[PDB]
Amino acid sequence: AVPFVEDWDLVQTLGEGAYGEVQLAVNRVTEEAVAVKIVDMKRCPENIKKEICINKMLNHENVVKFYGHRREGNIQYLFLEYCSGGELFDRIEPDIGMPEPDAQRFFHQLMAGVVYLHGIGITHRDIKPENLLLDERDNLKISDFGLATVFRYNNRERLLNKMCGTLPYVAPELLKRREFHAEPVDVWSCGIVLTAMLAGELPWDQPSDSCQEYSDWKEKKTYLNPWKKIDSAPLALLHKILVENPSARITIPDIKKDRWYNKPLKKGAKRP
Ligand SMILES: OCCNc1ncnc2oc(-c3ccccc3)c(-c3ccccc3)c12
């Protein structure tokens, strides 16, 4: 009945990527703010159709909400939850990181999102601080399901063989093996995000034997740059996450049992 409720004003650009651009859209009547992902199909018709498909399945507090999609000619418009706090990346101070209580709360919320995704049989495949967005209250939301896929369907696990993600966040098995389980890969990337949050630096360019920094970690040289700035409790968790063998790697149910994970560190809202 409301005459102008369907109208949305494109106020400002939020960022320009490879697929296209993301714009801030504000409703004409309600003044509700949403983000619109603009992707040129004529300048990928395959990777975007799967992104919409996965987004349709998801409904969680730590996952960027999907409102709908419009197919105006060639351009695909993806209406998503606006996260005003920006990326977790910009909350990480270079070579220092962030306060340990902040990192723990972000990691808690990250695990909550990943648990949900894995429970519905989907893997993100590109977990990194650039893809972890913050809302008005600093709540973490997992974003960008353009590289995501189904790893469990009708209670049968499908092994992955496609190499994707981001090299510094990638698990060693996807560079080493033809086939690999989906879940430990996401777990590994979550560990690299934790390292970044607590040290303000990435441990290695890639998890390979040719990489000196990765070889030092396997040699347990925790006296070196990233690990020496972390602290024993969270480092002990990192020792369990960043395990080369994905079969010996800690699972999320066991991460929730970890000492540092359950260590009281963070207070609530400021007098509220
Ligand atoms: O879901 C992926 C689309 N991206 C977004 N989705 C949903 N909400 C968002 O808020 C942002 C954003 C918010 C505040 C400042 C800057 C960016 C962005 C944003 C857009 C482009 C590149 C990186 C981040 C964003």
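Residue numbering for chain A follows Swiss-Prot; the residues present correspond to positions 2-44, 48-276, in that order.
Header lists the method as X-ray crystallography, 2.1 Å.
Cβ from N, Cα, C; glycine included.
Taken verbatim from Swiss-Prot:
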type     : residues                                                             : note
ACT_SITE : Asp130                                                               : active site, proton acceptor
BINDING  : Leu15, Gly16, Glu17, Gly18, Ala19, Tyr20, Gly21, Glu22, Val23, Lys38 : ATP binding site
MUTAGEN  : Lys38 to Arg                                                         : Abolishes kinase activity
MUTAGEN  : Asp130 to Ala                                                        : Abolishes kinase activity
MUTAGEN  : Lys132 to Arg                                                        : Strong reduction of chromatin-associated CHK1 ubiquitination
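Long-range Cβ neighbours of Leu15 (ATP binding site) (same chain, at least 6 residues apart, Cβ-Cβ under 8 Å): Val23, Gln24, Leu25, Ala36. Only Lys38, of the mutagenesis positions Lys38, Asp130, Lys132, have a C-alpha within 10 angstroms of the C-alpha of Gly21 (ATP binding site). Long-range C-beta contacts of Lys38 (mutagenesis position), restricted to its own chain and to partners at least six residues apart, with a cutoff below 8 Å, comprise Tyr20, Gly21, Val23, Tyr81, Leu82, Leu84.
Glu17 (ATP binding site) sits 18 Å from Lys132 (mutagenesis position), counting Cα to Cα. Note: the ATP site is recorded as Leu15, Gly16, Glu17, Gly18, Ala19, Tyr20, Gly21, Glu22, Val23, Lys38; in the same chain, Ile39, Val40 also have Cβ atoms within 8 Å of that site's Cβ centroid.
For the binding-site residues given as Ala19, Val23, the lowest number of other CB atoms within 10 Å of the residue's CB is seen at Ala19. Here the Cβ of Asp130 (mutagenesis position) has 21 other Cβ atoms within 10 Å, regardless of which shown protein chain they belong to. In the vicinity of ligand 1, defined as a Cβ distance under 6 Å, the following of the recorded positions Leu15, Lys38, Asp130 are placed: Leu15, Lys38.
Where 3 residues go unmodelled, between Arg44 and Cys48, the Cα positions on each side are 7 angstrom apart. Between the CA atoms of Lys132 (mutagenesis position) and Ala19 (ATP binding site) there is a gap of 17 Å.
Residue annotation for ATP gives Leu15, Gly16, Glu17, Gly18, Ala19, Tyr20, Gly21, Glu22, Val23, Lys38. The furthest Cα pair among them is separated by 14 Å. In the three-state DSSP classification, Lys132 (mutagenesis position) falls within coil.
Under DSSP, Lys38 (mutagenesis position) is assigned to a strand (E or B) in the three-state scheme.
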